[PDB]
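Participant: Encoded as structure tokens, here's the structure I'll be asking about.
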Amino acid sequence: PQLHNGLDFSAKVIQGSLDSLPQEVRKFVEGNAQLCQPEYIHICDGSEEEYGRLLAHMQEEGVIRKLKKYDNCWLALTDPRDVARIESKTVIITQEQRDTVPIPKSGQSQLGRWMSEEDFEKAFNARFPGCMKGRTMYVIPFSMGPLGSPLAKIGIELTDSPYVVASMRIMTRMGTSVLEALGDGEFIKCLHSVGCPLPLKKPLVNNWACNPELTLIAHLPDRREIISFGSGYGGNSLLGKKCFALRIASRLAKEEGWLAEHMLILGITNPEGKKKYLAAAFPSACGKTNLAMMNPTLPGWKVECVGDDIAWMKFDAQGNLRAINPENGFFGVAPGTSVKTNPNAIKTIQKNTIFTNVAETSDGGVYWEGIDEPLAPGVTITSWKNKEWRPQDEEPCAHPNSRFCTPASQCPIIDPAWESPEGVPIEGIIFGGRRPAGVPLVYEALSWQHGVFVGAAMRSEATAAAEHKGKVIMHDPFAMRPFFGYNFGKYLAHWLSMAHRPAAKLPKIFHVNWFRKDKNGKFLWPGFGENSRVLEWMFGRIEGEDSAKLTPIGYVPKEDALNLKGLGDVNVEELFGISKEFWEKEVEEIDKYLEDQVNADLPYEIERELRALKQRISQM
Ligand SMILES: Nc1nc2c(ncn2[C@@H]2O[C@H](COP(=O)(O)OP(=O)(O)OP(=O)(O)O)[C@@H](O)[C@H]2O)c(=O)[nH]1
Ligand SMILES: O=C([O-])C(=O)[O-]
Ligand SMILES: [Mn+2]
Ligand SMILES: [Mn+2]
Ligand SMILES: [Mn+2]
């Protein structure tokens, strides 16, 4: 078959067999093995023995530390230059720029970053040749969604990072069973490399292999390929999460007629024994995980978690909107997680959990800002910078974007249908972000078209999940600005087209704001478990209760319609105040934004909602 058998990497396989791979899987592995030149090839089987041996190797290489206070928990400290997503180095490659991003009017699009195929080939050939020299190439077969489910998509990731392999075992369904379900079927090609071939040219920091200078995360939807280079952080290296399940999946969803969204899925049950499922799209570090597994304060209410970050939704033959969580774990923000803000997350991360860039205590535990737990006498803290850290210092002991990686099955309130292949019926959709002023606590959209407009007009404060710093209010429509896989105008038209489906049970659409502050800078709403009071009103509105009052921005709860028992100290006037002067500026910014960023691809119905809202505000 060959003149020198130079394309036969079978001699470098330390686990598995190239003869046991499907045809297109073997070509994908051997092809990039020839390009990246790894010393070994490791075909993952997903077993606990492999996971155990993998952790031991990382512990011997100094990559991770063991947390002896907990059961099978591990800490990783990364290079300070590789701590979050880099939107400016995240690109999408299509033949036409207009397929990826709308051509702006004034210029420079904020709805994505497009790179031509010619430029990407130059960038690709300047990075990957010989990039895995002296390292092991791990072959990761993983399924997004329940295995064997016809509504699940299978991926193959190639990486030279054992930290990525362990995290993908938690975040996805990984192992040999995925290759058997795959067969000769298609798969998304995922190629990742830390970009530090051996011997090292540059000195390594915190044993974290990364190349910040050449960092690039590329998406090729026409070729169904994800190519990421130079970063170890989960958002850039766990390719089945943001890269596949959002960016690549959103384009596939548009083509096939479903939805891939940056949304949590929760099930809520009332004291009358009636349960409904809701979805909520909040921007990064805006409260999805806390809401998806909150501890309700109202007696007789129970909330169960289906997912906390990614939802795949599709209308069924009965007209219901069915959603699944394609993930297998929680990659949640660590700081702020305490027993009072998220006790269900505390119970989950007790075991089998990988932490990244959180502080370690001398007794083998974890620590971060907002953990709200005093330490015993004698217990010292080592910060995420691997330095002696004291409470009276300026630098935080944990990075603001530090994460835990925990299995979703360990969550105490995990929904008993979170792995159901048919999905859960969604009866409501929630938008919202961080607005310190103007936006009331909750309101309801007037129609489906107005609801789609509400998602498109979302604005929020910047967080630590990306590279955007400061307290500046940015646009983040549908909480998908960093994750749009294709033209946002076409994305809006795809959402609007759902109203044209036969017998489609369109969910109700709400908008919330947990973060409205007073004149002194403190929150008007306590939030966290108290958000069950807001969910109670949405539940009643879905049942058709006459609890709404019409406003120029939509329906708000009537007077005494919210349950405020126990919270008599809440100022309801400023919390639901709708100022005409504030909303005249708001429609001005939304108009200038949509006209510039969406331009000729703006659906008329979204334009009509903007015009109708501006008219209702002018009549105040
Ligand atoms: N004031 C207030 N802050 C909250 C509330 N819920 C969460 N937060 C804060 O917001 C931060 C973000 O929490 P998460 O739920 O992990 O954010 P997320 O929406 O899941 O973001 P990603 O996981 O990156 O997609 C937390 O550290 C909390 O401190 C709330 O109800 N009220
Ligand atoms: O990491 C995340 O989940 C994000 O950035 O939304
Ligand atoms: Mn997210
Ligand atoms: Mn989250
Ligand atoms: Mn229409």
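Chain A uses Swiss-Prot numbers throughout; the residues present, in order, are 3-622.
Even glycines carry a Cβ here, placed using N, Cα and C.
Sharing the features that Swiss-Prot gives for it:
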{"type": "BINDING", "residues": "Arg87, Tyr235, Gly236, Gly237, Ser286, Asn403, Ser404, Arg405", "note": "substrate binding site"}
{"type": "MUTAGEN", "residues": "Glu89 to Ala, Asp or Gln", "note": "Abolished phosphoenolpyruvate carboxykinase activity; decreased affinity for oxaloacetate"}
{"type": "MUTAGEN", "residues": "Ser90 to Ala", "note": "Decreased phosphorylation and increased acetylation levels"}
{"type": "MUTAGEN", "residues": "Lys91 to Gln", "note": "3-fold decrease of affinity for phosphoenolpyruvate"}
{"type": "BINDING", "residues": "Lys244, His264, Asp311", "note": "Mn(2+) binding site"}
{"type": "BINDING", "residues": "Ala287, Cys288, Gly289, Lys290, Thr291, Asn292, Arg405, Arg436, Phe530, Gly531, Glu532, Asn533", "note": "GTP binding site"}
{"type": "ACT_SITE", "residues": "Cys288", "note": "active site"}
{"type": "MUTAGEN", "residues": "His477 to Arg", "note": "Destabilization of the closed state of the omega-loop, resulting in decreased capture rates for the weaker binding substrates associated with catalysis in the phosphoenolpyruvate to oxaloacetate direction"}
Participant: Counting all other Cβ atoms within 10 Å across every protein chain shown, which of the binding-site residues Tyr235, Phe530 scores highest?
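Facilitator: That would be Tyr235, with the most Cβ atoms nearby.
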Participant: Give me the sequence-ordered set of same-chain residues, not including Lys244, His264, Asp311, with a C-beta within 8 angstroms of the centroid of the Mn(2+) site's C-beta atoms.
Facilitator: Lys243, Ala247, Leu248, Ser286, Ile312, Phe485
Participant: Checking proximity to ligand 1 here: which recorded positions out of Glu89, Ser286, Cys288, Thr291, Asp311 have their Cβ closer than 6 Å to it?
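Facilitator: By the Cβ criterion, which requires under 6 Å to ligand 1, the hits are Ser286, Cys288, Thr291, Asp311.
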Participant: Since the record lists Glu89, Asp311 as recorded positions, which of them has the fewest other Cβ atoms within 10 Å of its Cβ?
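Facilitator: If we count Cβ atoms within 10 Å for the recorded positions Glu89, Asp311, the smallest count is at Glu89.
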Participant: Considering only the recorded positions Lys91, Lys244, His477, which fall within 10 Å of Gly236 (substrate binding site) when distances are taken between Cα atoms?
Facilitator: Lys244
Participant: How many Å separate the Cα atoms of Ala287 (GTP binding site) and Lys91 (mutagenesis position)?
Facilitator: 20
Participant: Could you name the residues, excluding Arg87, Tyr235, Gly236, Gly237, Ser286, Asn403, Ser404, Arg405, of the same chain that surround the substrate site, i.e. Cβ within 8 Å of the Cβ centre of those residues, in sequence order?
Facilitator: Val85, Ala86, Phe333, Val335, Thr358, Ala467
Participant: Could you tell me which of the recorded positions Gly236, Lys244, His477 have their C-beta within a distance under 6 angstroms of some atom of ligand 5?
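Facilitator: With ligand 5 as the reference and 6 Å as the Cβ limit, the list is empty: none.
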Participant: Closest to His477 (mutagenesis position): which of the binding-site residues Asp311, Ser404, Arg405, going by Cα position?
Facilitator: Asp311
Participant: If you skip the near sequence neighbours and keep only those at least six away, which residues in the chain come within under 8 angstroms of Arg87 (substrate binding site), Cβ to Cβ?
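Facilitator: Sequence-distant Cβ neighbours: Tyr235, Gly237, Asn238, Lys244, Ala467, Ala468, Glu469, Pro484.
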Participant: Considering Cα atoms only, can you say which of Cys288, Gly289, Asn403 is the nearest neighbour of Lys91 (mutagenesis position) among these recorded positions?
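Facilitator: That would be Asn403, nearest by Cα distance.
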Participant: Please report the number of other Cβ atoms within 10 Å of the Cβ of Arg405 (substrate binding site).
Facilitator: 25
Participant: Give the subset of the binding-site residues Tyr235, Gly237, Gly289 lying near ligand 2, defined as CB under 6 A from any of its atoms.
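Facilitator: Correct list: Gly237.
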Participant: Less than 6 Å between Cβ and the nearest atom of ligand 3 is the rule; apply it to the binding-site residues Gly236, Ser286, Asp311.
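Facilitator: So the answer is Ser286, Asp311.
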